[PDB]
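Engineer: Submitted below is the structure of interest, expressed as structure tokens.
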Amino acid sequence: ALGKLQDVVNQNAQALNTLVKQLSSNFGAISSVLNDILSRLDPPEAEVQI
Amino acid sequence: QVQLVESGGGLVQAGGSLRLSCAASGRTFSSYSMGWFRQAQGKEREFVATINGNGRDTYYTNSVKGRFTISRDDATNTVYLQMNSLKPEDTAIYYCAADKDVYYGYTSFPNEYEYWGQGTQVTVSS
Amino acid sequence: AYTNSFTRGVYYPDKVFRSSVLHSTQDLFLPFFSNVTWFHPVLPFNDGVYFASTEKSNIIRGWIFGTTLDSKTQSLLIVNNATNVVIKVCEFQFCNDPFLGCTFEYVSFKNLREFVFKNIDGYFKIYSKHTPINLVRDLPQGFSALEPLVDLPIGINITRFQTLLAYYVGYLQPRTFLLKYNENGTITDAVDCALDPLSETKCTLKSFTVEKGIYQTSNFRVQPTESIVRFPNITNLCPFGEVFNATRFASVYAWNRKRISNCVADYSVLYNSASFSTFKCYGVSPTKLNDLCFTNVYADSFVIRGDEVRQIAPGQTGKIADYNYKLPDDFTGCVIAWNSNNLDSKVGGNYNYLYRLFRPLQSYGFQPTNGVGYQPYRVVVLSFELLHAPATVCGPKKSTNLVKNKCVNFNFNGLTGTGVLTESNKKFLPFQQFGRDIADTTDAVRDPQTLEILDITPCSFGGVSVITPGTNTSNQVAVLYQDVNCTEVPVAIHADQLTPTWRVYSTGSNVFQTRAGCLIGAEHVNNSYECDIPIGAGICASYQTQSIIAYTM
Amino acid sequence: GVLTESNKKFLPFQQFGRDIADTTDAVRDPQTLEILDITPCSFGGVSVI
Amino acid sequence: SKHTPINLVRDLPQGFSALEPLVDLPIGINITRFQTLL
């Protein structure tokens, strides 16, 4: 019955779920975690990956 | 020809502190990891202690465990043999020598040093 | 005696003219109301020095700059005499406290002369101002900029400062200010951005007047007090003793090659010993050997003698080198040997030992009292591999203590991150390592040693807000920290590391916790009014009888 | 740009003048200390009616 | 691996059964076929 309010709450929770899931995507990088980038590469190339 | 030159002997009794400079010329020096030896009469060539090119490591035998410490120099291209607590039998011919550069650390066989110097003789009189 | 830096320390940072504009600029500056030192003398030059003199007849004469200024190296000087300034970088023998009665050079109370200096990008910068004053032993409350006068492109290393005859001296700090420019281009007013929350509001809005409202200016981050690391166990080391003690020693004719894998190397056991007869590692440092991982370790118990001890190694050839074990040109390995004949041989002679001669082994019959030049010594050398198999020969792993109920940076077997740890009622499975939320993030971990389930909570964070009535009317501000418990707010905003104008609101006598966060600076009342500055969760604030009140609308 | 004689008052040492957008609106002569306005050269669209 | 009680003969048992980790031996061999031993 209260479909509209459910739609708003779900569409706001999701699409905020996706923002969290985007935090773990390399986007072509070697790893999607900054720590792995920091302690694996010297600044000249860690900089481009970060 | 390498002229490994030594100076710093002393006639002082137990307690006097002296240094053993080992200067060479005509050859690579900073890179040469070199350690000190001696030829005690009544004994054969023996190992005392050693230092390395960056002053990175040290190894002391059990007859100079607290008596001798080693420290290098950079500008005049020389290593010293610091010392304390003289022993009555310790007087002998002291021969620092040279070996081709080692990655790190020390080799303690008295033969391991190939280019041998002239020597600096300390004196202990009892 | 100390003085407060009343609205002083402002200088032109850039050679640009601006009319009727505010410019939020970041550079080294002397903070508003910071502490300056009076003197009646060697001082350091951390980044910059703000110098003031209050004298009657040009009594003060000159200065000496540099690092040690003993003429042993470069030392800058500034001198003045009879309306003439002589400047140099020459090296004279400088005295301990010089007084009066070469790569470059230069030539040339009743009045207040102000001098502020710094060095950036190998240049010398001077900003100065001369002010008319006639009062004694105080810093006048006045606002005026410092004017750039001289530049010296020396690039001298300066860390030491000297004065030659008020000695007000203050240091420059990396702080951002909101400059104000008038139509004539003179700096009319300035705001230190870390003096107080009202300064924060002015910096964010780029204005010297801010009206009624709640203005979110700064984020708020708790920092790890320390860091911790955990690890699975103490150790499952190899039996290095087995190939090390070697009472039943190996035969040189076929040198015993031992394959070692799947352990936690006790590199420290014979590395931190300092009780070893023969050590000399080539190709890998003997210091950080305890922090390395390799695939397959080959330890060879080899037979050596008094003279042939160093023969079997790169750089030396010999019979043991030629026949039994020949070292390569670029061996990556160490030499380890117990050098004693009391154990290496038996009483009456160790004839059983044999050294390869027709290569075929000649008996190594060491006598019981055999000479040092003939004494056998068990020789061991370790070679490490990188094969198509997991490297398991690794150093021991140092594990720190598990400190809970605090913001810390942890490292749990490489599953690492920063958070606050709390023991949980959550139960894992005996094979499970860590937990995860709906959105796939770490929330719960299992301590490798005590096998307990901990909850990881993000280090407290959030945003700061300033509640203030218009500065046109009042200058008091109430600060609200968002979504935080009141207990940790002062130290989390770095209470000790702040000017007292900030510490007065970092803690207080009026700390109120709301659903929207923790509010400091407004005593809560129990009356109700048509709320004017909305706070959140029904709470609003206003200026009333005077102070700021927090109430439910 | 179009360098024109300016009427504003730079400080004696100041050499540049920038507007709200951090864009130069006045420049001083390197030799004679003449301060001049900088107005970008004309541009615009062309519409066919 | 998993071991569970069941009493039936001649046919595959129904029902769901998760299989927990048992051993992960780190050897770098290559495998293409396997044999069982009775």
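We number chain A the way Swiss-Prot does; in order, the residues shown are 944-993.
Cβ atoms are placed via backbone N, Cα and C, with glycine included.
Here the residue is the original one, but Swiss-Prot notes a natural variant at this spot, A:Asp950 to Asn: In strain: Delta/B.1.617.2, Mu/B.1.621. Natural sequence variation is annotated in Swiss-Prot for A:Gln954 to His, with the remark: In strain: Omicron/BA.1, Omicron/BA.2, Omicron/BA.2.12.1, Omicron/BA.2.75, Omicron/BA.4, Omicron/BA.5, Omicron/BQ.1.1, Omicron/XBB.1.5, Omicron/EG.5.1. Looking at Swiss-Prot, the entry for natural variant A:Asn969 to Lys says: In strain: Omicron/BA.1, Omicron/BA.2, Omicron/BA.2.12.1, Omicron/BA.2.75, Omicron/BA.4, Omicron/BA.5, Omicron/BQ.1.1, Omicron/XBB.1.5, Omicron/EG.5.1. Quoting Swiss-Prot on the natural variant A:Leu981 to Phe: In strain: Omicron/BA.1. Quoted from Swiss-Prot for the published natural variant A:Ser982 to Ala: In strain: Alpha/B.1.1.7.
I would like each feature placed in context: is it buried or exposed, what are its neighbours, and how far apart are things?
Structural biologist: In this structure, A:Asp950 (variant position) is part of a helix by DSSP.
In sequence order, the list of same-chain residues 6 or more apart from A:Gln954 (variant position) whose Cβ falls under 8 Å from its Cβ is empty.
DSSP gives A:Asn969 (variant position) a coil state; it is part of no helix or strand.
The secondary structure of A:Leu981 (variant position), as reduced to three states from DSSP, is helical. Around A:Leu981 (variant position), a 10 Å sphere centred on its CB holds 11 further CB atoms from the protein chains shown.
Taking Cβ-Cβ distances under 8 Å and a sequence separation of 6 or more, A:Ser982 (variant position) has no neighbours in its chain.
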Engineer: Using the alpha carbons only, what distance in Å do you get between A:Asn969 (variant position) and A:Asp950 (variant position) once rounded?
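Structural biologist: Between the alpha carbons of A:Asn969 (variant position) and A:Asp950 (variant position) there are 31 Å.
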Engineer: I need the CA-to-CA distance for A:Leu981 (variant position) versus A:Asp950 (variant position), whole Å please.
Structural biologist: 41
Engineer: Does anything in the same chain, at least 6 positions from A:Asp950 (variant position), have a Cβ under 8 Å from its Cβ, and if so what?
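Structural biologist: Sequence-distant Cβ neighbours: none.
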